[PDB]
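K.L.:
Once you've had a glance at the structure underneath, I'll fire off some questions.
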Amino acid sequence: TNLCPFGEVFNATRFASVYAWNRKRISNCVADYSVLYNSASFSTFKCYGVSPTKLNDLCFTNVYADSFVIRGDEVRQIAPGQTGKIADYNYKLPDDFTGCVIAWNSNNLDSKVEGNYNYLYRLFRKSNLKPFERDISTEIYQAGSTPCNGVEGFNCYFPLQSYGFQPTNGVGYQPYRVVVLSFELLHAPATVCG
Amino acid sequence: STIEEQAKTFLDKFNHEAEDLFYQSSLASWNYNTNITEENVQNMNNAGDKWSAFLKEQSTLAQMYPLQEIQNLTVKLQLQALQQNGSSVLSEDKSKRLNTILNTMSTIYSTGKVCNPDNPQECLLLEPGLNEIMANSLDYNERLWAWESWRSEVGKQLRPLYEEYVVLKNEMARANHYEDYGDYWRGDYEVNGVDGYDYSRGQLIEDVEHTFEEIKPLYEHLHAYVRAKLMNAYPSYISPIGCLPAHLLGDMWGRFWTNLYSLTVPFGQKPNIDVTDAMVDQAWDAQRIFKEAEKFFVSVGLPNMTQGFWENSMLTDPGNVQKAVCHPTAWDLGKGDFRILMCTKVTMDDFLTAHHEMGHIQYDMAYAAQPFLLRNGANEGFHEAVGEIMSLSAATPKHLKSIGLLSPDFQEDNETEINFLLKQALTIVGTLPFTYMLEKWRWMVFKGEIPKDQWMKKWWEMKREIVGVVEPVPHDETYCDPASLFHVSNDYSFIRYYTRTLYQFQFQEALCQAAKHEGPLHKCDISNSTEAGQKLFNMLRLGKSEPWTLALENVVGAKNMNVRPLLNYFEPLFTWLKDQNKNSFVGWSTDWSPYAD
Ligand SMILES: *[C@@H]1O[C@H](CO)[C@@H](O)[C@H](O)[C@H]1NC(C)=O
Ligand SMILES: *[C@@H]1O[C@H](CO)[C@@H](O)[C@H](O)[C@H]1NC(C)=O
Ligand SMILES: *[C@@H]1O[C@H](CO)[C@@H](O)[C@H](O)[C@H]1NC(C)=O
Ligand SMILES: *[C@@H]1O[C@H](CO)[C@@H](O)[C@H](O)[C@H]1NC(C)=O
Ligand SMILES: *[C@@H]1O[C@H](CO)[C@@H](O)[C@H](O)[C@H]1NC(C)=O
Ligand SMILES: [Cl-]
Ligand SMILES: [Zn+2]
């Protein structure tokens, strides 16, 4: 009946890149999400499927807390049934979504003068992503049919671009740390609960 | 597979890299204009040529996608904006000759100076020395000296540079499959491939001549009254029937006529509206000026300035240690970074400029959801017109009463109305013949309808007949008087000012009728008019993603530049001038000379 390290999931030193979006698998703990909801330090907290009030005592088998950093303007793409670069090529949410999207501005931590370029989003893909699939591939995206042979040039690109996160960015261009929770369903006993 | 998707993928990569390279450019240039250090000018130059080399490489990559096989005119407009390779389509020998010509001209402008023959020691740059001279002198001869000496010492240096420059610009243009460089310029107003809203690059010339046709009566009346006042100020140096001398027009060229107010004011004893003291007495600060501009904008329905605008803007001149260029300026650094740099005083003028720059910021905020290449004015004239109408409707006496800044016992009357309107006409109407005539001369020179041996000969003719202004001294074919103006010698297109003036009063009448405003168009105050807000924002949100004709129709319900709203705005002043002109000659005859005696 121990507590799951929700802090680090929200408080980690530097977050992961959205294309290789980090995933924490939160299991076998007591987890009162009431504090996370009413923390009033998150600029966006949208639960899709069950409202934040009740989820405090609905009992889950296992939950996933995906985490990454995106731009603020892009947070809307983290929503079941949206389109765009972050939704199609980096992180696709299924329309039968159950968990919530928790985005909070981090212009002070994740950004820095001269830009913080450690975060990357995949800009191109020969097909859309499936729900929850992660693509770490690094093979030169071929715009035409002319083979590229693993080197950039004309009509062939590297499918990994970086955010430039300065602290003077607008609220939509500011590094938003985004933690997504998707809860699971199973006939195995519900172990994340309380 | 298809070439369309190659263009799409290309633009999708270009945007996401150009964004950050331009943001670095912008932070470096901002840090420069905020804190002038040689460290900073170096950081600035570095980021600048990084982004410039990037977009040259991207232009090269983009011209690998023929414009033929693309249907999406958004994709096609982006590919066309990028594919426009410019001087890079020339042979690097010729591009080098071009850019040394350009830099030599820019420096002959900036470092130019005129020296009195009485003292080979002390002499004057353009601003502030000569600009303030021409703006404030009431003396005929000394204004004449500033004018003629600045034209004969700085222009004659630029003449051969300008001839070689027009040759290489025409070759760069005909090498891009344009007809001339003037055609290259009017390409800003071209629309192709949209049925019913298209526009060709000569349709602009005929449209501008047509609208200027209807403006000729109002301008002739104002010109006649201004000529009357100027002769009651310059007894022996102006004729009742001739044209106005060029040096007596309040600045170096006659571009605006503002500085003639103190000579043309109708009610020279009835006071102006000058509300600086009401801001002084009530502890108004720069924060107050900009909070009131922001509130004026939220009244009409537009959003307020974002927190970054408050944190990052240089709103006051920051002391004596760190230096800054205090030109009032609105900044879209990209990446959501909207700022203002302005050394704020406590003055009515700065109070209004706050609204202007905030309108620039509101236009910028409007279209920032567009693709990067399409984040600009619908055409080259929309930004400044959007900015100017806000200044208009914030300078209104009823607006100054609604904000506690004027006493409700103030009496609006014929006197204050004709005062405001003649000042407005000095600034806004006296510039339209000038702007139209300058761009017409430039077009005719680029197309080749003037051989160089007649360059100046045509200039001062289009002055005498379009603007009713005559040069005060004969100017032979070694001058390049056009280039004594900044925008010419610095390779900037001009007709943006004509189109902007006309668009601003079109927008004004449209938003005022959406305001259910009754009474003359000048008393119109679009504040608290959410209808004017929606009608303005429907065009603002577009950027250049649509033909400027379509966006203009979104506001004024007309598809093309129109001058009825401007004459409507100046109607009261129009009829007052008609009453004042009963026994004076309206119109000018282009034969009389200042120097033919
Ligand atoms: C992150 O750290 C702060 C600082 O104590 C804490 O208030 C917050 O609860 C932590 N995050 C979570 C999810 O507990
Ligand atoms: C002004 O410039 C100096 C050196 O260029 C820099 O160290 C300093 O931080 C600047 N001032 C501010 C307020 O940034
Ligand atoms: C043009 O492209 C944009 C984005 O690439 C797309 O949203 C739009 O639907 C396209 N237009 C047409 C007519 O397909
Ligand atoms: C603009 O006004 C709205 C009205 O509620 C407010 O929510 C918003 O925060 C204001 N803008 C800023 C930058 O505070
Ligand atoms: C706008 O409406 C507010 C609402 O009270 C009012 O105080 C103000 O005087 C009005 N100003 C104008 C110019 O209509
Ligand atoms: Cl001139
Ligand atoms: Zn302006």
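Chain B residue numbers are taken from Swiss-Prot; in order, the displayed residues are 19-615.
Yeah, the Cβs are placed from backbone N, Cα and C, and that goes for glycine too.
Sharing the feature lines straight out of Swiss-Prot:
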ACT_SITE  B:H505  active site, proton donor
BINDING   B:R273, B:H345, B:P346, B:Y515  substrate binding site
BINDING   B:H374, B:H378, B:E402  Zn(2+) binding site
DOMAIN    B:19-607  domain 'Peptidase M2'
MUTAGEN   B:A25 to V  Increases slightly the interaction with RBD domain of SARS-CoV-2 spike protein
MUTAGEN   B:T27 to Y  Increases slightly the interaction with RBD domain of SARS-CoV-2 spike protein. In sACE2.v2.2; increases interaction with RBD domain of SARS-CoV-2 spike protein; when associated with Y-330 and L-386
MUTAGEN   B:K31 to D  Abolishes interaction with SARS-CoV spike glycoprotein
MUTAGEN   B:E37 to A  No effect on interaction with SARS-CoV spike glycoprotein
MUTAGEN   B:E110 to P  No effect on interaction with SARS-CoV spike glycoprotein
MUTAGEN   B:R273 to Q  Complete loss of enzyme activity. Does not affect amino acid transport activity of SLC6A19
MUTAGEN   B:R357 to A  Strongly inhibits interaction with SARS-CoV spike glycoprotein
MUTAGEN   B:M383 to A  Slightly inhibits interaction with SARS-CoV spike glycoprotein
MUTAGEN   B:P389 to A  Slightly inhibits interaction with SARS-CoV spike glycoprotein
MUTAGEN   B:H505 to A  Complete loss of enzyme activity
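What's the neighbourhood like for these features in this structure?
P.N.:
Long-range neighbours of B:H505 (mutagenesis position) (same chain, six or more residues apart, CB within less than 8 Å of its CB): B:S511, B:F512.
Over all protein chains present, the Cβ of B:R273 (mutagenesis position) has 19 other Cβ atoms lying within 10 Å. In three-state terms derived from DSSP, B:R273 (mutagenesis position) belongs to neither a helical nor a strand segment and is classed as coil.
According to its DSSP assignment, B:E402 (Zn(2+) binding site) is helical.
DSSP assigns B:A25 (mutagenesis position) to a helix.
Counted within 10 Å of its Cβ, the other Cβ atoms near B:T27 (mutagenesis position) come to 19, all protein chains included.
Of all Cβ atoms in the shown protein chains, 19 besides its own fall within 10 Å of the Cβ of B:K31 (mutagenesis position).
Secondary structure from DSSP puts B:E37 (mutagenesis position) in a helix.
DSSP assigns B:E110 (mutagenesis position) to a helix. Counted within 10 Å of its Cβ, the other Cβ atoms near B:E110 (mutagenesis position) come to 10, all protein chains included.
Around B:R357 (mutagenesis position), taking its Cβ as the centre, 25 other Cβ atoms fall within 10 Å, counting all chains.
For B:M383 (mutagenesis position), the Cβ neighbour count at a 10 Å cut-off comes to 20, with all displayed protein chains included.
DSSP gives B:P389 (mutagenesis position) a coil state; it is part of no helix or strand. Cβ neighbours within 10 Å of B:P389 (mutagenesis position), excluding its own Cβ and spanning all shown chains: 17.
Mapped onto three states, the DSSP output places B:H505 (mutagenesis position) in helix.
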K.L.:
Please identify, among the binding-site residues B:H345, B:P346, B:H378, B:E402, the one with the smallest Cα-Cα distance to B:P389 (mutagenesis position).
P.N.:
B:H378
K.L.:
Mind sorting out which of the recorded positions B:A25, B:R273, B:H345, B:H374, B:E402, B:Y515 are close to chain A, meaning Cβ under 8 Å from one of its Cβ atoms?
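P.N.:
Among the recorded positions B:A25, B:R273, B:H345, B:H374, B:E402, B:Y515, not one has a Cβ sitting under 8 Å from a Cβ of chain A.
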K.L.:
Compare the C-alpha of B:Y515 (substrate binding site) with the C-alpha of each of the recorded positions B:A25, B:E110, B:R273, B:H374, B:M383, and give the closest one.
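P.N.:
For B:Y515 (substrate binding site), the closest Cα among B:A25, B:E110, B:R273, B:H374, B:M383 is found at B:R273.
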K.L.:
When you tally the Cβ atoms that lie within 10 Å of each candidate's Cβ, which of the recorded positions (B:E37, B:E402) has the highest tally?
P.N.:
B:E402
K.L.:
Sort the recorded positions B:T27, B:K31, B:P346, B:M383 by C-alpha distance from B:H374 (Zn(2+) binding site) and give me just the closest.
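P.N.:
The smallest Cα gap between B:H374 (Zn(2+) binding site) and any of the recorded positions is with B:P346.
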K.L.:
How big is the gap, in Å, between the Cα of B:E37 (mutagenesis position) and that of B:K31 (mutagenesis position), rounded to a whole number?
P.N.:
10
K.L.:
List those of the recorded positions B:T27, B:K31, B:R357, B:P389, B:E402 whose Cβ lies under 6 Å from any atom of ligand 7, in sequence order, or write none if there are none.
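P.N.:
Checked recorded positions vs ligand 7; flagged B:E402.
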K.L.:
If the substrate binders are B:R273, B:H345, B:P346, B:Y515 per the record, what's the largest distance between their Cα atoms, in Å?
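P.N.:
That value is 20 Å for the farthest Cα pair.
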K.L.:
How would DSSP class B:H378 (Zn(2+) binding site) in three states?
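P.N.:
DSSP assigns B:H378 (Zn(2+) binding site) to helix.
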